[PDB]
Structure formats: C-alpha cells, structure tokens
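K.L.:
Pasting in a structure now, in structure tokens, and then I'll have a few things to ask.
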Amino acid sequence: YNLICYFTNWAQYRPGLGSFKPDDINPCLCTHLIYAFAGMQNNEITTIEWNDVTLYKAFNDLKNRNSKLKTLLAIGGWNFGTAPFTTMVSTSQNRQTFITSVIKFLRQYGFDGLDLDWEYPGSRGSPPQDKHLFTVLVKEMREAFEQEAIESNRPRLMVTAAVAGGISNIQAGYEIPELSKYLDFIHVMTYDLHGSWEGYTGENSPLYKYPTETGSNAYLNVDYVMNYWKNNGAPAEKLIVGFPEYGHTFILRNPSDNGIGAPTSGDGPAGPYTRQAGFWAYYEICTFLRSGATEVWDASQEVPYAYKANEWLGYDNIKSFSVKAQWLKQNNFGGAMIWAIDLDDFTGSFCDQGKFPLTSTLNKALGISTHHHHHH
Ligand SMILES: [Mg+2]
C-alpha cells in the first residue's frame, strides 16, 4: 500500500507551534510526499510563495533520509480556480509548453512527479470541453514522461491527479476509463462531504451514509465515492482514499439538538493556529476535546463528532482512521492520502497521542514501515 502525504506551503505562516516546514516531516512516515501548491503563468509551471525555492530543496532533501521516498509537486488547488487550466489545455501548443515546463521544473528541483489538482474540469467556470481536454493533457503528459525517462535513462516522472469526491463534479469532470489508463494514481478527495454551508451538522469524511440519508444525500460518504470511481472504470490499485487530518465546525441553532442533522447557524470559530472559520486542525481539535466537549461515536458512519454548548465538530480520530484503513485494505485500494501532514499533531504536544498520531496510525495500518527482502 501507498501512503501519500500532502504538505502545504502556507502552513509555515501559522503562529508558534503551528508553523510547519518540510524539515518537520518525518521522512519514514509516508511513501510519497506531495507539495501543495505550484502555480501557472503563461502556460508554464511556477512557484507561489516567496520562499518556495528554499522549501522545495528541503522537501526533496527528505529523500536523502529514506531511499524509498518519492515526492510530487501539486499544481492548482481550490483557490487557484480553473481559468489557467482552461487556457492551458485549449490548444496543443499550450499543452506542449506546459508539459515541457513541467519536465524542466520537476527535474530542476528534484521532484519525482506532478499531481494535477484542477478543481475541477467542467465546473467552476471550466467549459464542457475541458472534461475531454483533461484526458488529452494527462495522456500527453504520461507519454512525454515515458519518453523523457528513456532519453535521460532515469526512472520515469509520475503523473497523478487529485479528483473530486462529489458525484456531480465527477460526472462533469472526468472520462474515468481513459483518464485512469494514463494516470499513475488517482487521489480521491473523500472529505468535505458535509459542512456548515448545508445548514445542518454532518460529518467531514463519513465511511457510510447516515441512516436518514436518501437520494443524492446517500452518495456523501467514502464507501459510495470510492466504489463509484471503481465501478465507472478506475482500477482499485490506482485509487487512493482521501483522509482528512482536520474537522469542520458548526454553530448549533439549538444546543439541545446536537446530533447529526441538527440545524446550524454557520461556521464554528476559527482556531488560533489555522485561523479559518469552519475548520480546525487535528491538534486544534484535541484542545477542544480536552476543554469540556462531549465526544460521540457516530456508529453508522464510523467517525466521531463532538460538541460543547453551541459548538459542534465533525472530524476524524485514531479510531476512525483505523476503521477506514481496515476498510480500504479489505477493498484492495492502492492506499491512502492525507490532507495534510501539517494539520496532524506533529509536535505531539496537543493530543497526548505521540508525534504525528493520525499519520502514524495510517503508517502502521498500511504496513508502510516494513521491509521484505534483506538489504544493505
Ligand atoms: Mg487550509
């Protein structure tokens, strides 16, 4: 199994114990590290943060401490939107300019591949032709990577993609059978499946549906989404299940109604480190849990929730990570990906569960820190 760990280049700005940079990553926890995010200007890949060049070097230097480790650079993300991708895929000239720039950039800085995180082809302003043009891009990139490996006599750069977990976005965005042939791995965003924007409490990454859910609400769970990808053409071994190391917060409209589906008035309060209303890192969650919150196991969905007065949290913990890891092995998927390693209790000082408690849970469950043949 693989364990793919996203690192974000804005975690460094968080105050105090929240600041996280590549040298804080345990090089043995994951099989692959993915750097989020690069940008694009005039159809060429580029940096975004002022010190990305320095961070790229520290990130790829982690491979000097783990000979099995591979790194990828992710391009795009939610804030980046779709317009640069639409322009880039619109012509063969622009796709070639982009692919050439990617090979050069990955080799320049020491990355082993590119993770495409276009959110999403065919949505958020992207026109309908982008569904097929995304396939064309990926095919052309895979072929260019295959050719560069032979010409340079080196292991091939990998092409992966982070892909939607919502059924409407999946159907508008992806030609699953052909796309899956050319991607090396498919990183499915099986999280953000509920949130305060819906007006009621719900879980971030529930494994199964809640018993009341019918119609399209019955699709909002990890099991349905991963099986949708598999059943519509993606091989199980290329499918990577998304695991969030964060939770979503809500304000309860009625504090006496604190189960699933309780009406809410908006996002919960921003945490002091991540400073984003509606979102808490796992280490911020532990502070909440230890400050008088009531924790409930949502047995139908195999995830915890917690509440305190009018604050409600849908999240994941060691138990839910363990349950979902057991399930992914039972279903022969390729592994797990975490959003994001900088949200784990990397110092160990918030949760009293050791360093990197959520990431370590997946490393142990998926046999990541193991060997087969004796070696030098
Ligand atoms: Mg964030």
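Numbering starts at 1 and runs along the chain as displayed.
Method on record in the header is X-ray crystallography, 1.3 Å.
Including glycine, each Cβ sits where the backbone N, Cα and C put it.
Copying in the features that Swiss-Prot gives for the protein in this structure:
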type	residues	note
ACT_SITE	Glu119	active site, proton donor
BINDING	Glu49, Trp50, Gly76, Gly77, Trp78, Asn79, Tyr120, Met189, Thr190, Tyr191, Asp192, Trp339	chitin binding site
DOMAIN	1-369	domain 'GH18'
MUTAGEN	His187 to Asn (Swiss-Prot position 208)	Strongly reduced activity at low pH, with minor effect on activity at neutral pH
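Looking at the shown structure, can you explain where the listed features end up?
P.N.:
The number of other Cβ atoms within 10 Å of the Cβ belonging to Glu119 (active site, proton donor), over all protein chains shown, comes to 21.
In three-state terms derived from DSSP, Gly76 (chitin binding site) belongs to an extended strand segment. Same-chain residues at least 6 positions away in sequence with a Cβ under 8 Å from that of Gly76 (chitin binding site) are, in sequence order, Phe37, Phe85, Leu116, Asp117, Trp118, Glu119.
For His187 (mutagenesis position), the same-chain residues lying six or more positions away in sequence with a CB closer than 8 A to its CB are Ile4, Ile34, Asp115, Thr160, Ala161, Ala162, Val163, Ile240, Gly242, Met337.
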K.L.:
Rank the binding-site residues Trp78, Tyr120 by how many other Cβ atoms lie within 10 Å of each Cβ and give me the one with the fewest.
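P.N.:
It is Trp78 that, of the binding-site residues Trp78, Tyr120, has the fewest other Cβ atoms within 10 Å.
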K.L.:
Over all pairs within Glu49, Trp50, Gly76, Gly77, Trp78, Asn79, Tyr120, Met189, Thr190, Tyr191, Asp192, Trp339, the annotated chitin binders, what is the largest Cα to Cα distance, rounded to whole Å?
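P.N.:
Farthest-apart Cα atoms in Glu49, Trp50, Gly76, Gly77, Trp78, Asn79, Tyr120, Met189, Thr190, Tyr191, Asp192, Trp339 are separated by 31 Å.
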K.L.:
Taking DSSP three-state, what's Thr190 (chitin binding site) in: helix, strand or coil?
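P.N.:
In three-state terms, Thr190 (chitin binding site) counts as coil.
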K.L.:
Fewest neighbouring Cβ atoms within 10 Å: which of the binding-site residues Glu49, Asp192?
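P.N.:
Checked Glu49, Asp192; of these binding-site residues, fewest Cβ neighbours within 10 Å: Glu49.
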